[PDB]
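Enquirer: Before we start, here is the structure in question, set down as structure tokens.
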Amino acid sequence: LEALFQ
Amino acid sequence: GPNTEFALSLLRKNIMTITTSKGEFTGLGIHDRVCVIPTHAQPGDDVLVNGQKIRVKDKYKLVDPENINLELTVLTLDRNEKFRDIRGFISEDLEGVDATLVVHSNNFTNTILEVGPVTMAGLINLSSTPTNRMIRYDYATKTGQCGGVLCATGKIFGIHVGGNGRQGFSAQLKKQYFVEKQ
């Protein structure tokens, strides 16, 4: 996954 | 109940708004004078803790033992008002497939969001940056919630670091990484 900073 | 009790308790006792370059973030004080804040938050030389401008004493970007980003910026300040040792609740073995997210960041300051089922994704990319020990919870989350404390009564899992689609992603704060530090 390339989850993004939130 | 006791879960929400812990959340609202932790929030008021060791959680404080740390305003830095990327904005307001959930400052999770581990103990005494050390607190953890996301790396993407961009903590600098001086941060605003609850509006109080305090200079950094030691800023250590905690990376994973596999020499990969862990994303926890160990922000050590010469803290006058020492934090309570909540490190006992920080777990290496979570066993808390039921977690609650306490957001105290830029988009939601003081917002208890129960995420429900929490699992782990292992190793993935976080903002195109490989990051280790990523937590995955099936709960639609967005920007602004990052920095929030993922916890349950008796277990601190870590902090919300980001998300991918409808799955939120947090950093797994394993007791091992903090119990050793002094």
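Here Swiss-Prot sets the residue numbers for chain B, with the shown residues being 1538-1719 in order.
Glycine residues also receive a Cβ, built from the backbone N, Cα and C atoms like all the rest.
What Swiss-Prot records for B:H1577, B:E1608, B:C1683 is active site, for protease 3C activity, and it gives sequence analysis as the kind of evidence. Positions annotated as domain 'Peptidase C3' by Swiss-Prot, on the basis of sequence analysis: B:1538-1715. Here the residue is the original one, but Swiss-Prot notes a mutagenesis experiment at this spot, B:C1683 to A: Inhibits protease 3C activity on host NLRP1.
How about a rundown of where these features are and what they're close to?
Expert: Close to B:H1577 (active site, for protease 3C activity) in the fold, though at least 6 residues off in sequence, lie B:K1559, B:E1608, B:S1664, B:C1683, B:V1698, each with a CB less than 8 Å from its CB.
Within 10 Å of the Cβ of B:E1608 (active site, for protease 3C activity) there are 29 other Cβ atoms, across all protein chains.
B:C1683 (mutagenesis position) falls outside any helix or strand according to DSSP and counts as coil.
Counting Cβ atoms from all protein chains shown, B:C1683 (mutagenesis position) has 30 others lying within 10 Å of its own Cβ.
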Enquirer: What kind of secondary structure is B:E1608 (active site, for protease 3C activity) part of, going by DSSP in three states?
Expert: strand
